[PDB]
Amino acid sequence: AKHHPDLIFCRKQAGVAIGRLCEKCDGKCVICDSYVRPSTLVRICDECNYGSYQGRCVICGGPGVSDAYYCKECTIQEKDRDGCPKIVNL
Ligand SMILES: [Zn+2]
Ligand SMILES: [Zn+2]
Ligand SMILES: [Zn+2]
């Protein structure tokens, strides 16, 4: 999370690529880490989808087994409207 100073939200325009979650993170919200009920499918930007992290867990980088969602509280607070929710290093 950030917290960290070199870490931040990509927030680039999301495209058609769908964020994933590993077995460990399944059900968890990409933004708040809660298990509030899933509300909207996570999409990531073309750059976050490229490379080593492709198809990997959007939260931890583990092997993706299911699609990531924003929870209902997050969609109410409009956290899905900011763009790509992946944490990046910069
Ligand atoms: Zn949430
Ligand atoms: Zn991104
Ligand atoms: Zn994970």
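We number chain A the same way Swiss-Prot does; the residues here are 2-91, in that order.
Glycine too: its Cβ is placed from the backbone N, Cα and C atoms.
Annotation comment: Swiss-Prot describes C11, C46, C49, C85 as Zn(2+) 1 binding site. Using a 10 Å radius centred on the Cβ of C11 (Zn(2+) 1 binding site) and all shown protein chains, the other Cβ atoms total 18. According to DSSP, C11 (Zn(2+) 1 binding site) is assigned to coil rather than to any helix or strand.
According to DSSP, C61 (Zn(2+) 2 binding site) sits in a coil region rather than a helix or strand. The Zn(2+) 2 binding site feature in Swiss-Prot is assigned to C23, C26, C58, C61.
Residues or ranges marked as Zn(2+) 3 binding site in Swiss-Prot: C30, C33, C72, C75. Sequence-distant neighbours of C30 (Zn(2+) 3 binding site) (same chain, 6+ apart, CB under 8 A from its CB) are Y36, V37, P39, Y70, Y71, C72, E74, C75. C30 (Zn(2+) 3 binding site) carries neither a helix nor a strand DSSP state and counts as coil.
Here the residue is the original one, while Swiss-Prot reports the published mutagenesis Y36 to C with the comment No apparent effect on cell growth, localization of SF3B1 protein or formation of nuclear speckles. Alters the structure of the presumed branchpoint (BP) adenosine binding pocket within the splicing factor SF3B complex which may lead to decreased binding affinity and thus affect pre-mRNA splicing. In three-state terms derived from DSSP, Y36 (mutagenesis position) belongs to neither a helical nor a strand segment and is classed as coil. Around the Cβ of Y36 (mutagenesis position), the number of neighbouring Cβ atoms within 10 Å comes to 11.
Annotation of the published mutagenesis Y36 to E, S or A in Swiss-Prot: Alters the structure of the presumed branchpoint (BP) adenosine binding pocket within the splicing factor SF3B complex which may lead to decreased binding affinity and thus affect pre-mRNA splicing; the original residue is retained in the structure shown.
Each of the binding-site residues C61, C72, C75 was scored by the number of other CB atoms within 10 Å of its CB, and the largest score is that of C72. A helical conformation is recorded for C75 (Zn(2+) 3 binding site) in the three-state DSSP classification. Of the candidate binding-site residues, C11, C33, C46, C49, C85, the one lying closest to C58 (Zn(2+) 2 binding site) when CA atoms are compared is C49.
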